There are 2 protein chains.
Amino acid sequence: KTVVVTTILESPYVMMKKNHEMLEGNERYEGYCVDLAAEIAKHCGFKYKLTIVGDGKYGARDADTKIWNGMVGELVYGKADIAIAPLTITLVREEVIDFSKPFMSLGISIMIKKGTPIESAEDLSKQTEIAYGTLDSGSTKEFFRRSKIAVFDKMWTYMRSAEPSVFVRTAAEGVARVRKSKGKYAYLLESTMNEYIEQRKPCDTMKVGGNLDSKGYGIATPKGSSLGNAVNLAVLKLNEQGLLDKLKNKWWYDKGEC
Amino acid sequence: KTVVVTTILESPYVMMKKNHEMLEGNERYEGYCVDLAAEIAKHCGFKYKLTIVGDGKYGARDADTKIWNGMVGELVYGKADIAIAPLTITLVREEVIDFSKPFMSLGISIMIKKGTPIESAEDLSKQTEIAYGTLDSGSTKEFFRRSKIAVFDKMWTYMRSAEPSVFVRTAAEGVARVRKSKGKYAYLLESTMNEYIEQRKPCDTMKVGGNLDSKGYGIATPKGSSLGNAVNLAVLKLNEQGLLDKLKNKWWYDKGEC
Ligand SMILES: N[C@@H](Cn1oc(=O)[nH]c1=O)C(=O)O
Ligand SMILES: N[C@@H](Cn1oc(=O)[nH]c1=O)C(=O)O
């Protein structure tokens with residue numbers, strides 16, 4: 001009856017507030033998805049609890065063990081009732097869980113340290129000086145693993161065998177790795193996160209190239225859950241009334257220090 | 001058992017082929033949505049018939065008579081089995097019909113005749129020399145009718161009372177009206193159509209401003225239809241394998257004459 005919301009610490013969606021040590025409950029948190037849970041709760045008439053996904057992951061199926069990890073796994077195993085996160089709508093996920101219509105559009109993009117002589121994914125695939133990677137257990141890695149597109153296939157072959165490992169555990173770690181690597185690491189991440197960090201101190205990074213694809217974040221519920229109907233309605237209503245646009249501006253543009 | 005596909009003549013989605021008088025059946029047609037029906041049919045294993053919506057409309061509910069017109073109405077009244085069109089996912093529509101996840105992202109935009117001193121919706125709302133409108137029975141008009149945003153409210157108040165009428169029956173008529181009006185008409189339409197016409201002869205038009213909103217086209221089926229599952233799966237698969245990106249490039253960029 002209290003709705004269990006699974007979410008992920010990813011700026012600016014869900015962030016620890018400044019006085020979070022002294023705070024209790026959903027009040028420890030802020031960000032885009034924090035706000036959005038509140039709007040979705042008000043419109044659906046539920047009470048809820050924000051919970052940070054136990055393994056820190058978005059969601060992959062172990063092609064060995066066939067087990068879902070991340071927020072996807074929590075929905076699959078009935079550990080959460082809904083996921084309110086930058087969670088990418090994909091086919092393999094759509095086969096196991098329900099998604100709202102998207103609340104945000106995005107595609108994979110390239111983050112470089114300012115001055116990095118890379119304009120494109122093709123640039124990246126044509127060279128070996130600049131290492132490049134993606135996050136584990138998330139849609140971006142899967143994108144490169146399944147790509148039949150020549151350039152993205154080549155990037156995948158490189159990435160899966162690169163030493164030391166190119167993949168990172170969290171986006172924050174990818175982002176630090178571009179920042180510390182002096183131009184010798186480029187990070188493959190969604191446009192939305194890329195654009196956010198581009199407007200944050202120390203202002204040393206930038207999105208280059210076009211988006212590599214076009215996709216969306218949805219609210220996810222366990223397959224067949226009775227919440228799914230009202231939450232999808234809520235999302236479309238929130239979009240239509242201009243509330244998702246206001247919240248994007250709150251969290252990205254009014255948050256900008258560059 | 002033969003799937004009845006409702007669609008709309010809208011370039012470049014569904015267009016009469018050149019030798020169409022001599023052609024039979026689905027072979028009279030080409031475009032993005034023509035192709036996409038074929039991909040969705042192959043993946044779902046159905047045979048189908050393309051049919052152009054009888055009233056020429058996208059879909060509105062008469063707030064008088066409470067009756068759905070357009071492709072929405074054909075799905076509602078069981079006159080078609082699926083709609084494969086630039087059909088905008090909206091809440092009022094989602095309450096009556098089923099939508100796939102989006103196959104294309106877009107927002108409302110402004111089309112001007114080259115040299116028109118308009119940069120924005122705010123520009124438009126601040127003046128009366130340049131008339132401006134939208135299509136009947138479609139999501140753009142509804143957008144302006146329901147807007148509480150100051151600038152869009154003002155545009156609506158203007159538009160609903162403007163004489164002669166600002167609204168057009170078909171996008172083609174909006175587009176001609178910008179072309180013939182010498183800069184004195186600006187047309188409110190989706191970005192996707194706007195960007196298409198911007199790359200077509202006589203190259204006299206342009207998209208100005210940012211998008212006014214962020215939405216998607218979905219494949220629609222009658223509420224509860226048994227096709228809806230497989231078609232949504234097909235869309236996500238088509239997106240993921242890069243086929244929607246190829247088809248957008250086929251129909252917009254390789255079609256460009258400017
Ligand atoms: N939203 C992604 C997580 N992820 O965020 C990125 O910037 N890359 C990436 O894979 C997902 O749902 O898997
Ligand atoms: N996709 C729209 C039709 N329409 O196309 C535009 O460019 N304006 C507009 O209302 C709809 O589904 O209602």
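Please read every residue number as a count from 1 along the shown chain.
Technique stated in the header: X-ray crystallography, 2.1 Å.
Keep in mind that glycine also has a Cβ here, set from the backbone N, Cα and C atoms.
The following features are taken from Swiss-Prot:
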BINDING   B:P86, B:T88, B:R93, B:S139, B:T140, B:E190  L-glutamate binding site
MUTAGEN   B:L91 to Y (Swiss-Prot position 504)  Promotes dimerization. Strongly reduced desensitization
MUTAGEN   B:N239 to D (Swiss-Prot position 775)  Increases rate of desensitization
Sorting the recorded positions B:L91, B:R93, B:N239 by sequence and keeping only those with a Cβ under 6 Å from ligand 2 gives none
Within 10 Å of the Cβ of B:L91 (mutagenesis position), how many other Cβ atoms can you find? Include all protein chains, please. 19
Out of the recorded positions B:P86, B:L91, B:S139, B:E190, B:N239, which are near chain A, with a C-beta less than 8 A away from one of its C-betas? B:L91, B:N239
Within the same chain, and leaving aside B:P86, B:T88, B:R93, B:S139, B:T140, B:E190, name every residue whose CB is within 8 angstroms of the centroid of the CB atoms belonging to the recorded L-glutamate site, in sequence order. B:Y58, B:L87, B:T90, B:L106, B:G138, B:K215, B:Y217
Greatest inter-residue Cα distance in Å for the L-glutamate-binding set B:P86, B:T88, B:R93, B:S139, B:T140, B:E190: 17
Calculate the distance in Å between the alpha carbons (Cα) of B:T140 (L-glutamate binding site) and B:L91 (mutagenesis position), and round it to a whole number. 13
Might you list, by sequence position, any residue in that chain lying six or more from B:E190 (L-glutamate binding site) with a Cβ less than 8 Å away from its Cβ? B:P86, B:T88, B:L106, B:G107, B:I108, B:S109, B:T140
Same-chain residues at least 6 apart in sequence with Cβ under 8 Å of the Cβ of B:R93 (L-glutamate binding site), in sequence order, are B:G59, B:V72, B:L87, B:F99, B:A220
Let me check the 10 A CB neighbour count of B:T140 (L-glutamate binding site). How many other CB atoms are there? 24
